[PDB]
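These notes are about the structure you will find just below.
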Amino acid sequence: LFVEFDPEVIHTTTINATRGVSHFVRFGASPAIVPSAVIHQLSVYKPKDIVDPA
Amino acid sequence: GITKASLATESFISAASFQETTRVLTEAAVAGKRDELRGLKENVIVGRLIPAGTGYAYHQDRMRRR
Amino acid sequence: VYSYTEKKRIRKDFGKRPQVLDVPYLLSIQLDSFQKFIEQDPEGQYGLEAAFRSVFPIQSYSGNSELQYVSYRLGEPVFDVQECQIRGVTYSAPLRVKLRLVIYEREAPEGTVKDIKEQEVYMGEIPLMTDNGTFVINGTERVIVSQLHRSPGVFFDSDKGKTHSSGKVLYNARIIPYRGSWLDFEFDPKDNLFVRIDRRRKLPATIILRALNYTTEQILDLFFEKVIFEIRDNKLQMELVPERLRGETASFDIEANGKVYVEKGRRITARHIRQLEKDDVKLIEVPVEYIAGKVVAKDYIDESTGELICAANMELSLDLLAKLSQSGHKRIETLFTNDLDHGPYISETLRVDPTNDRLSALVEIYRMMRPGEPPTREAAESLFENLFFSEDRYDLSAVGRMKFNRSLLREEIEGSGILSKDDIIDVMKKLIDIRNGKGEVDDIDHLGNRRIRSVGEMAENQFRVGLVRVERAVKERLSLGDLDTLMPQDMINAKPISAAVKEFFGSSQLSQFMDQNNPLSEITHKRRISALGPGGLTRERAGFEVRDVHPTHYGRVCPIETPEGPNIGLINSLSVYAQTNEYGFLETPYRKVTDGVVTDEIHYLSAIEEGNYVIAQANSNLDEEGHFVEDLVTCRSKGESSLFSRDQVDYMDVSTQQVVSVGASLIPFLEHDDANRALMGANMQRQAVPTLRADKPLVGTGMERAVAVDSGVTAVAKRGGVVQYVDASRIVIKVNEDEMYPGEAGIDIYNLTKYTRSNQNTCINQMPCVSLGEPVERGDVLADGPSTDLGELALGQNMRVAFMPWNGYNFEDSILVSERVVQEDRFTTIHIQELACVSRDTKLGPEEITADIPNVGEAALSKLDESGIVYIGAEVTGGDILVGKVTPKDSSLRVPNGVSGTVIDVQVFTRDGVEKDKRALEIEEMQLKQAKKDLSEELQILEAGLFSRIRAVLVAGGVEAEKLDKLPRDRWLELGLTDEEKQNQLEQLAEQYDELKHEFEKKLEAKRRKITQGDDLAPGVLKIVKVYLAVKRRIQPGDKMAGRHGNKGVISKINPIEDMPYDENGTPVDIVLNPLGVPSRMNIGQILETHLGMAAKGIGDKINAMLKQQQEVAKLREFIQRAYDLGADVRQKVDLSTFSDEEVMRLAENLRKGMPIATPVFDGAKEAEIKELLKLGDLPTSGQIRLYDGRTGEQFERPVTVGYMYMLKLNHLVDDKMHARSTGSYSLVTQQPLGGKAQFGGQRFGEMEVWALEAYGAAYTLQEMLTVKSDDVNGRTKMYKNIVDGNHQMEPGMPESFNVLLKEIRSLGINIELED
Amino acid sequence: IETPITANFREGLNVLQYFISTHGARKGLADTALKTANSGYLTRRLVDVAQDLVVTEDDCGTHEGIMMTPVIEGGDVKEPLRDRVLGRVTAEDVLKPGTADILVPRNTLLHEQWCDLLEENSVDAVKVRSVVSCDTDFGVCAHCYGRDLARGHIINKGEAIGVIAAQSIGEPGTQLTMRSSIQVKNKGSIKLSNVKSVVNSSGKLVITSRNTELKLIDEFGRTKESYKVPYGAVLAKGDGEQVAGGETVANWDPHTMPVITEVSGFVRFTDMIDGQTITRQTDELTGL
Amino acid sequence: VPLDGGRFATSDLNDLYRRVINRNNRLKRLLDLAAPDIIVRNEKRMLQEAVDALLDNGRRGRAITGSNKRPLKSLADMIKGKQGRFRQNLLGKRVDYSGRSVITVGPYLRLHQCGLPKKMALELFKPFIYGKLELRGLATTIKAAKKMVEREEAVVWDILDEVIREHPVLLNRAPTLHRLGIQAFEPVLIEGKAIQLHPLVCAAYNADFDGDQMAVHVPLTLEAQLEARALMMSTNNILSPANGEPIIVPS
DNA sequence: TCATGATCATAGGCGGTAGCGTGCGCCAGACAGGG
DNA sequence: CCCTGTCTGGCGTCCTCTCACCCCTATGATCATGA
Ligand SMILES: [Mg+2]
Ligand SMILES: [Zn+2]
């Protein structure tokens, strides 16, 4: 899930007590700055199907 | 030394029945090493006669018929 | 004077030291700690109030709501202890808490809440403690054992020698908090100073000093002195105090006042320091090479350029002096960095530091804690304030603050639970002082650094962990809901609290199953100081030093009672007089020896207060005033024994029994046994079993009554008085009038505990030992328990022993026993086994317990009733049917193959809804009838006591001698009597009587409810049938008997009566030991116990001779008085002139089977007293009778030692170890036989036995030992056919477990095969 | 502890003496526990390094064996020749010092009669065939092993000797523990080994070697005393001489390393510049 | 395994395989319905870490657990160490026709024989007794013979004295240190429940009689009886293999 | 007849808006730090 | 590249006997009672 927030002044362990928290997209130790490809160049989709998986 | 002399064998079942089994089986896996049951403890593992007592006469017969 | 049960059989007592402090209540650790835990405790601490006031008030995530705390309260348990052990529930009490919710408004958190709500809430069930000191967790009586762990506070250890392989010792300073993050300062071989937090990555230590907002100038102001250089007209002169120059070789000629003081090439002597400080020399002259390496303290800035001349903590060169000299600075502050005095450890540490201000230090600490993430100044401030400086995540206790102030030489032992700046700076100062060479390091095993937790503190900690999980739930829910509509029981839930405390009391490493087969084993399992468990060390890792007795275990922890094996010295047992201090340390009594006189005041010393003073040894001779009769007396000063003068002593020990525990103070003649054999004797005395009729110890220590009464197996009288009705079931005491309440008229009923199962399958019985009409005093035994007799402690039985080799049947350690022992039924112990049978719920329908059973006939079903369950009383064999059970297929319960017995008790529990069959209704009618009769007899007996009170009141004041019994007895109130105390008392007794009437109504209704209701049970079970078999195991060749000194042995042959060596009177000896176990296994105490036991029986035989001839009481009085005086200055001093001619006959009725003799531990009966007591009887002086032989009938040469030894049967029997298997069941994953005895299994032919058969030439034996007999399934069916057809031959095949090895290696990416 | 226990078990022991006895006893028990823990693992590693070695031939056919001499620590002879060369096949055939007269042939098992005939003639060093110097590929021949221990005859072709060897070494591991001059006793000839000696001005024999070993040859050939002799030690005797008992024949300084010479001449300084190579440190309270 | 409570406390392997199959099915579904650009990566990291938990748990950083602190068992924890297939199931096995009890002295024995109970000798030697019963013709099938020797009628003790007679057993003390720790005797039937063991022989076992327990094994086949008579008998091993000292020293 | 409340049955992996870990020890061989 | 320190992997007796313990908590759905 895509969430907008700001890292340093608001430290995470305070906000930990809630959901939305498994961990960042990383590919590495640091919380990786993610692209928003859907937001920027891929807004409206799911024409794959509505297969309603299985 | 005796633990390194026992881990450095041409028979991976002896060196697996002794200390670390992971390192011995990976080295013998990538080397394609081929045990031939070679003495006492591999034959205790596999369930046949020890080549020491009466099984020594049996193993001389078996090796002579090879 | 003596109590009335002490006039039954008064034990003869040797012993010389007059006691001054009696043995305390031996179960005070458990009971006092758990009373400290659960009690309404004001002023905050300790108890549950500490947890409820440290985790509350829960305040929300800025939603202005707050859940604060009021009080708590425990209701009564729904089940008392007996119903709880029968049914199987926890013995718990519900914990009601009064919580309050307040909800603040907007723009004013300092403003008024709009609404509050205070209410009762249910959370958890904490299990209570029984009066014995034990818990009942799931019907099984368990003990939580005290833990010995490290005391919170600072600790300056020294990693000696081993590191860096160059002998340079390190020094670390571990701050041990009670709860929070650890902190280890240390050194390194480059002499830098390194901090670490919770064994994580390592940083240079001064990075935390910047984190406390210290500039570097202030740091060098703290950790070093200053050296002043004044530039006054000539070569940059110096202020010099010569104490820094103690042993330093100068680089020039130090002169002052026109006088040469110090020469170049020499050092400054101490007398040259005296010269320079006597002449008051201040300014001396230095060269240009003297300040070549002096380290500046603070920053100097040039006023013109505004730049930095030289940075702080920098050595000075020529150009730096040239820069600061022409800028206008005349004062130069440097540091003194010596080789021996003050190393520049802080200076090298600051030179390794990359950081420069507070922010960079907080960033680096935040980065070593949580690796690889963006720090922010707010996050770094929050983390470093929540490591050490917050009331939440960091808390030294009061113990921690005491050790932290004491080990830093502070004054106030009170402080906050959090650290501060001065605390860490004092830790670094003391660490640098230890590195400099002054002061000492602290050892670990010293008992001033080992605290004792107990039941209360550990239950408080587990309950606190439950509360922080629930505050992690309440902080979630409180600011994420609609307010005000909810109440504080919809928020807080009882699942984590009850789960935490139930997991601690249920399965911890210290909440262990009580070894209960003996009163001694109970009372020494409850007093145990275990070092293991959470927070302590582990068995297979550590170590050497902790398994060793430190010099400060003297009088706190017993040195000789510890289990041998893999954990020696970790499962320490606490001593006799050893209390526990206010903080948790150990303390022991002493006697304050003022300057000449031993004052009889007791005075408790801890483990560190003992070291400073000087303590006299326990048995030092003193002449009736306290004046020490020698002028050199053996004492111990600072952990080291020595010989001191008469009146430099400050304390004396109280009694000579205080080094040992209660396990090893019932051993007579302990000072004669070598310590290994005393250890094995104490451990086997714990492992005894109760016999059928326990006798007494003839040679005891007088400590038996403390262990019997101060445990919970006997029925101690609460209020004294006169016995009214004795029975094998109950005992009724009528309370004396000078001990009695005005109301609640009162005659007490003791319901004894008859034949029921213990934990070790023994038979915990209680027998009444009082007669009828007999007076009893307050604090006195009424009913003996298991292994007790008249209030004493009788573990085994005392038998006639002889030390001689007898034809090899006692070769190594074996014991040879006459048939006279087994004929008298005197070791015949009684065991009880519980066999359960559940009616589960499966497919095709539920099960059947009824007796309409297939595949069986008359011969099985004759021992069952018409509803499957065996009768009560049917003596069964091994393999009959007890409960008949058939599934939608015979699955009836059977007696396991081997054991006999007699079914004594059958329980049937029914899950509610299921149809009760006819026998469950029979048990329901039976228990209804029993409880009906019992409560009706409660009402009748207490009404009889009440009417006896009415008769006692109406003796005076309007007495009616004839008119009293003309009317019915329930109206004894409206007789002629005015308004006095007597009509008031009759009104109070009418109040009591109507209370008993309505109470009897409501309690009989509640008891019918308890019998009639069902019970909550397992998921999917109909009914549980429990049957109690009662085996009676006698004795046989193979059991283990042992004395009380380590003389073990398997009894090897049960001889006839005739073969025994007899003496020239006629009596056969009962047991023939082996003499050769004495000089090697040095337990010489058993031979003194043997001789003194023969003396005791000689006095008993003379009493039996003087009483069997029907002699008058005068001669009995004469002889009993001569046998009770007989010694040196002793403590007993009895006289029979105040026993009045009827007690003397009954005392001789109790002495005729021998005279009991007390022998205290280290103040016992010497050799000459045993000789003088063997001279009172007509026995030979040397103790040795000449003995004839039974076989040959001719005399043994060189007369042998006979006497009585008190020998114990241990419960390592031989028909519990013996096992045999031809072909049984086989395991599932690897087709090998199962393991154990209950599972019908085979013995493990282990690896070293495979080596021992490779070592011979046995090849076919090993092939069938690991292919045919064990693993290969087709091989073993071929083998079984071949054996029952007579063809001894094996078809080998392959082990199936090798195919399992192939599948497990093959299930990896590895391709193992079998070639050719 | 400097104040001993002056009381025995027949008399009493008071409290402190029994406490000190408890120090000793619990130290012993913890030693036995961790001692067993190490001993079992030692037996495991030895039977897993040997594990395989089976007596698989009947004669290898080599000569080179090890030299069995009685061990000499420097006092009494600890382990004699009969208890070392009992039952092991000789490497080179022993010739009695009636040289070119054979006493035993070179493949004779030395049982008890032969060991007594070795003790009578005082045989120096029976060079004998050891297992470590064998020649059998994939196993050990029968003659280089020796007598079948636990029996009397030679070892049978087949008995796994690695396993019995590893058990015999590791089995007493339970019993084991875990945590100025040269004074002569006997009398005989004097032997020196690996010595570079020279004559002093006093007439004695001084040594210029650390590797000097002194030996006492007895009357019949063997050695009953051996002494490691330090560097630059001074002998009161020489090589091949005769001494008496109780006579200290050597003396040195264990604190000082002597730099004694060979030729007689003046002493000068070469490459010894004062201030750098040598320093001026005057001994203050003595003078020299 | 069932624990007889309506639930299955599962083995650790099924938990590990279940985790791999959960994570793999979720990764197949996420590769099906398209991954959000730089997204089809976290799920593959999770799958790699679950397989590394299955093949060798704990070798990668912090191991997993089911309950509560103890790390659960992977495949390499079933092959390695103690409690694994090399040292617990393949080099030393549990063995049928065996029994164990407490030892005692009985000095009336010759040194090639030991006392052994009637109950142990009847339970070790069952199929021998079955063979003698249907060879002498006292039971038709095997089931009648089994019920005869379960009832212990008066004839099977003669059968048992006719099968013990020249048939060795192996006695074994539980810490076998050297090769004299396994020896072979010829049994003598004892009324009682202990193993009477010759005293001189107890020099080799390092066995006193303060509660020691020894285990007896039976050689089934014929070659094993000859090896327990010619190689391992108590009269043959009178010398130790460590030296030439006798091991029958009178104690 | 409809709505609300209470009780019973069935269903998953730090619990939380952080931090827990802390009392083994040796050897050994590779990986890397310092120079 | 040549040491020299750190790091993380290995390993730490055998056989037997006994005992306990082996989800509870939360959410959703259905049924009953009251308005
Ligand atoms: Mg023993
Ligand atoms: Zn050879």
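The residue numbers of chain D are those assigned by Swiss-Prot, with the residues present covering 755-933, 948-1056 sequentially.
So how was this one determined? The header says electron microscopy, 3.6 Å.
Yeah, the Cβs are placed from backbone N, Cα and C, and that goes for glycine too.
Database features (Swiss-Prot):
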type	residues	note
BINDING	D:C814, D:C888, D:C895, D:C898	Zn(2+) 2 binding site
MUTAGEN	D:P758 to S or T	Resistant to antibiotics salinamide A and B
MUTAGEN	D:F763 to C	Resistant to antibiotics salinamide A and B
MUTAGEN	D:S775 to A	Resistant to antibiotics salinamide A and B
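Projection of Swiss-Prot feature records onto the structure.
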residue : record                : DSSP class
D:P758  : mutagenesis position  : coil
D:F763  : mutagenesis position  : coil
D:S775  : mutagenesis position  : helix
D:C814  : Zn(2+) 2 binding site : coil
D:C888  : Zn(2+) 2 binding site : coil
D:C895  : Zn(2+) 2 binding site : coil
D:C898 (Zn(2+) 2 binding site), number of other Cβ atoms within 10 Å: 25
Cβ within 8 Å of the mean position of the Cβ atoms of D:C814, D:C888, D:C895, D:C898: remaining residues of the chain near Zn(2+) 2: D:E811, D:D813, D:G815, D:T816, D:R883, D:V885, D:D889, D:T890, D:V894, D:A896, D:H897, D:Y899
Among D:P758, D:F763, D:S775, which are recorded as mutagenesis positions, the nearest neighbour of D:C814 (Zn(2+) 2 binding site) by Cα: D:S775
Close-lying mutagenesis positions around ligand 2 among D:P758, D:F763, D:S775, where CB distance stays under 6 Å: none
By Cα-Cα distance, the member of mutagenesis positions D:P758, D:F763, D:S775 nearest D:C898 (Zn(2+) 2 binding site): D:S775
D:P758 (mutagenesis position) to D:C888 (Zn(2+) 2 binding site) - Cα separation in whole Å: 57
Intermolecular Cβ proximity, recorded positions D:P758, D:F763, D:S775, D:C814, D:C895 versus chain C, under 8 Å: D:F763, D:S775
D:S775 (mutagenesis position) and D:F763 (mutagenesis position), distance between Cα atoms, whole Å: 11
Spatial separation of D:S775 (mutagenesis position) from D:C888 (Zn(2+) 2 binding site) - C-alpha basis, Å: 53
Chain-internal residues, separated by at least six, CB under 8 A from D:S775 (mutagenesis position): D:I759, D:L767
Number of Cβ atoms other than its own within 10 Å, given for D:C814 (Zn(2+) 2 binding site): 18
Count of other CB atoms lying within 10 Å of the CB belonging to D:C895 (Zn(2+) 2 binding site): 22
